[PDB]
Amino acid sequence: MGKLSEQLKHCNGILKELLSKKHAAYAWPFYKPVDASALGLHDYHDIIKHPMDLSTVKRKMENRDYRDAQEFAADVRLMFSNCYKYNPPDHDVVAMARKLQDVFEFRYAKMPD
Ligand SMILES: CNC(=O)c1cc(C(=O)N[C@H]2C[C@@H]2C)cc([C@@H](O)c2ccccc2)n1
């Protein structure tokens, strides 16, 4: 019932939206951990020290791992940051990251106080 639980419900709402059909055209690369081997990205885990994806964020939310909205936001932004760090800015995945991050940031900003 407290503020932290309430803010985490808003976070859970955002997470459900990021995983929803509405955003699937650009969200799908972020659904599961990057399979570096399958994608031929044999330097991925040398460059990205802390992989993150929405299935991992969902597991952590379901497990009550996140103690506050800030911790949840840090993982969602880590996921985007990894994309911007690894990929050349002209790869389609970077455009898709930017579009999904726009959805995230605008709704995260509507956090209940
Ligand atoms: C989070 N996902 C990724 O960072 C990623 C990277 C690459 C990739 O090959 N990156 C090489 C350009 C770099 C050296 C490919 C994919 C793949 O899921 C994908 C294909 C086509 C449109 C969108 C996504 N995802």
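Just so you know, the numbers here start at 1 and follow the chain as drawn.
Structure determined by X-ray crystallography, 1.6 Å.
Backbone N, Cα and C define each Cβ position, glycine as well.
Positions annotated as domain 'Bromo 2' by Swiss-Prot: 2-111.
Swiss-Prot documents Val34 to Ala (Swiss-Prot position 376) as a published mutagenesis change and attaches the note Abolished binding to histone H4 acetylated at 'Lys-12' (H4K12ac). Following the DSSP three-state reduction, the secondary structure of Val34 (mutagenesis position) is coil. Neighbours of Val34 (mutagenesis position), defined as other CB atoms within 10 A of its CB across all chains, total 21.
For the recorded site, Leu39 (mutagenesis position), the DSSP three-state label reads helix. For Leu39 to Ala (Swiss-Prot position 381), Swiss-Prot lists a mutagenesis experiment annotated as follows: Reduced binding to histone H4 acetylated at 'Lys-12' (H4K12ac).
Cβ contacts within 10 Å of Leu41 (mutagenesis position), excluding its own Cβ and spanning all protein chains shown: 16. For the published mutagenesis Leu41 to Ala (Swiss-Prot position 383), Swiss-Prot gives the following note: Reduced binding to histone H4 acetylated at 'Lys-12' (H4K12ac).
Among the mutagenesis experiments that Swiss-Prot reports, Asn87 to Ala (Swiss-Prot position 429) is described with the note: Abolished binding to histone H4 acetylated at 'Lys-12' (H4K12ac). A 10 Å cutoff on Cβ-Cβ distances gives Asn87 (mutagenesis position) a total of 16 other Cβ atoms nearby, all chains included.
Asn87 (mutagenesis position) sits 10 Å from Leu41 (mutagenesis position), taking the CA atoms of both as reference points.
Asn87 (mutagenesis position) falls within neither a helix nor a strand when secondary structure is assigned with DSSP, and so counts as coil.
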